Each structure stands twice: as structure tokens, then as C-alpha cells.
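Written below as C-alpha cells is the structure these notes are about.
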Amino acid sequence: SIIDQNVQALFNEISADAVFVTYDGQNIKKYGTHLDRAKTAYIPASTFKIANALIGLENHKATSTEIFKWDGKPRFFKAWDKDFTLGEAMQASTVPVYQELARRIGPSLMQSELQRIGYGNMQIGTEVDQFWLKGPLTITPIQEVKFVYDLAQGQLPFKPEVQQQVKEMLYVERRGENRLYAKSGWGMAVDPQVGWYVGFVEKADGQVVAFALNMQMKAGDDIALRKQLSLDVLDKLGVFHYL
Ligand SMILES: *C(=O)[C@H]([C@@H](C)O)[C@@]1(C)CC(S[C@@H]2CN[C@H](C(=O)N(C)C)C2)=C(C(=O)O)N1
């Protein structure tokens, strides 16, 4: 089609290895300059916040109303120097809040919950507040896309109210009837550094298009490029047209 061409021509602009995967419940579609990336496992980085919230709510280690208090030790960013709910930390990608959550879960529950749902290679090593940021946990774009697809459908192995709560922590914007949910990620502590823009689009007519951008990142890159590249693709596909 000409849709594909317009989509690929977008990537013909970008000088970084990238793949963009879509999943509608039937077919995987892959776009970008390095298609092989879709099958390659990278660290989830801050995309793991989705499964961290799920496991934590499912196992009574937090609620979506509980306030995670700033403990006075300044954080990497100044925007992180306050109190957060898990939903608020989800949009601000507040890492220390989600590290506290991982420490509340602990290594034994975290491991067995990840085996139970089959998330990536299901490997955490020895530091329970670090495995998604530096490894050994890794996951393919195809796996991320099918994961967030089931989330949107309520079909993950978690209580339906728990998926509903983490789902709405991901809500970004709606255009007329169509809803966009998304989570970004930048694993800087690894070589190569990996960028993520995972999420989905919920039509009003029930249908769901999950998506996963995965690209290589350089120190200094445009922190906004992951989201603006994904919205351009989704518009070129006709899944989430610009207004
Ligand atoms: C997660 O992947 C990553 C590490 C520290 O866990 C994290 C939280 C840092 C960044 S960069 C920074 C956080 N949010 C900012 C942003 O996107 N905007 C629009 C201001 C930049 C990210 C990231 O996803 O970019 N995640």
C-alpha cells in the first residue's frame, strides 16, 4: 500500500536503528529500519512500571490511592521531589517510587509473579530494585506489544479491577472517541541504550491496536522524539489520526 510507504519514509528520516510493532489481536505488523529489533530482547527500562504496578496491586503491597511520600533525599530530577500516587509516578516515570514498590514486593514474590505471567525472560538477579533498569530482565518488542494488548482487554492473569487501575494510569489523550494509552522508556544504563514507546489505541468500537516503538538511543538525543515519532506513525497508519 501507500500507507506502508508513508510510514517507512518516516523512518527513512531517522538515523537510529528502530522498529515499530503493531498488534491488533490477529496480526503482528513490523515497520522501521531494523525489523530484526522486534524479535530481539532488550531491558524493559521504565516500561516495566506497568507490570510492577500490576504485581504490586495484585499482591496487596500498594493501592492506587496510597501516597508514596518523598523522603527528603533529592531525586535525579527536580520534578520527582514530592509525594506521588502510583498513577502520578507512572506518568512522571518517577523511578524511586517504583523502586520502593519493588522492595515492598521483594525478590521472591517478584520472581514467582514474573514466572507466573511469563514476562520476558523472567530474570531479576539479586537486586530487586534494579533488574529492569540494568538487566538481566529483557523482553522483545513483540512481547511488550502482546502484553499491553491483553492489559487493554483485561486478559492478563490479574484481577480485573487491578488491570483497570493500571490501564488508566497509562491514559495519555483521547481524540473524539479514540483513546491513547502509553508508557515511554530509556534504558541508559546499558550498551546500546534502548528507547521504548509502548501503549495502545482503544477505538470506541471495541477494537484495540497495541504498538511498541523500540529504537537505539544516544546520550543527548531528543527526549521527545520517541512520542512524536510514534504519533506520526499512528497517524500515517490511520489508527490514531491527528486532530
Ligand atoms: C525509565 O526508562 C528511565 C529510567 C531512569 O528508569 C526514565 C524514568 C528516565 C527517562 S528520561 C526523563 C523522564 N521523563 C522525561 C520525559 O520524557 N519528559 C517528556 C520530560 C525525560 C525516561 C524516559 O522515558 O524518557 N524514563
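Using the numbering of Swiss-Prot, the residues shown for chain A are 38-280, in order.
Header says: X-ray crystallography, 2.0 Å.
Using N, Cα and C of the backbone, Cβ positions are placed for all residues, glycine too.
Listed in Swiss-Prot:
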- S83: active site, acyl-ester intermediate (ACT_SITE)
- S83, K86, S130, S221, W223, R263: beta-lactam binding site (BINDING)
- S83 to A: Reduces catalytic activity about 500-fold with respect to nitrocefin. Slightly reduces thermal stability (MUTAGEN)
- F113 to Y: Similar catalytic efficiency to wild-type with respect to penicillins, oxacillin and imipenem (MUTAGEN)
- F113 to A: Reduces catalytic efficiency about 30-fold with respect to oxacillin, and about 5-fold with respect to penicillins and imipenem (MUTAGEN)
- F114 to A: Reduces catalytic efficiency about 70-fold with respect to oxacillin, but similar catalytic efficiency to wild-type with respect to penicillins and imipenem (MUTAGEN)
- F114 to I: Reduces catalytic efficiency about 300-fold with respect to oxacillin, and about 30-fold with respect to penicillins and imipenem (MUTAGEN)
- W169 to A: Reduces catalytic activity about 5-fold with respect to nitrocefin. Reduces thermal stability (MUTAGEN)
- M225 to A: Similar catalytic efficiency to wild-type with respect to penicillins, oxacillin and imipenem (MUTAGEN)
- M225 to T: Reduces catalytic efficiency about 100-fold with respect to oxacillin, and about 5-fold with respect to penicillins and imipenem (MUTAGEN)
Cβ under 6 Å from an atom of ligand 1: which of these recorded positions qualify? The list is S83, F113, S130, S221, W223.
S83, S130, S221, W223
If you tally other C-beta atoms within 10 angstroms for each of the recorded positions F113, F114, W169, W223, the top scorer is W169
Within 10 Å, the Cβ with the most other Cβ atoms among the binding-site residues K86, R263 is that of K86
Let's check the environment of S221 (beta-lactam binding site): how many other CB atoms sit within 10 Å of its CB?
22
What kind of secondary structure is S83 (mutagenesis position) part of, going by DSSP in three states?
helix
For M225 (mutagenesis position), the number of other Cβ atoms found within 10 Å of its own Cβ
13
DSSP output for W169 (mutagenesis position) maps to helix
By Cβ count within 10 Å, point out the most packed of the recorded positions listed: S83, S130.
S83
Using the Cβ center of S83, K86, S130, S221, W223, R263 as the beta-lactam site position, which other residues in that chain lie within 8 Å, going by their Cβ?
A82, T84, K220, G222, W233
Once DSSP output is merged into helix, strand and coil, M225 (mutagenesis position) belongs to coil
Rounded Cα-Cα span from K86 (beta-lactam binding site) to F114 (mutagenesis position), Å
18
Recorded beta-lactam site residues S83, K86, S130, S221, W223, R263, farthest C-alpha pair in Å:
17
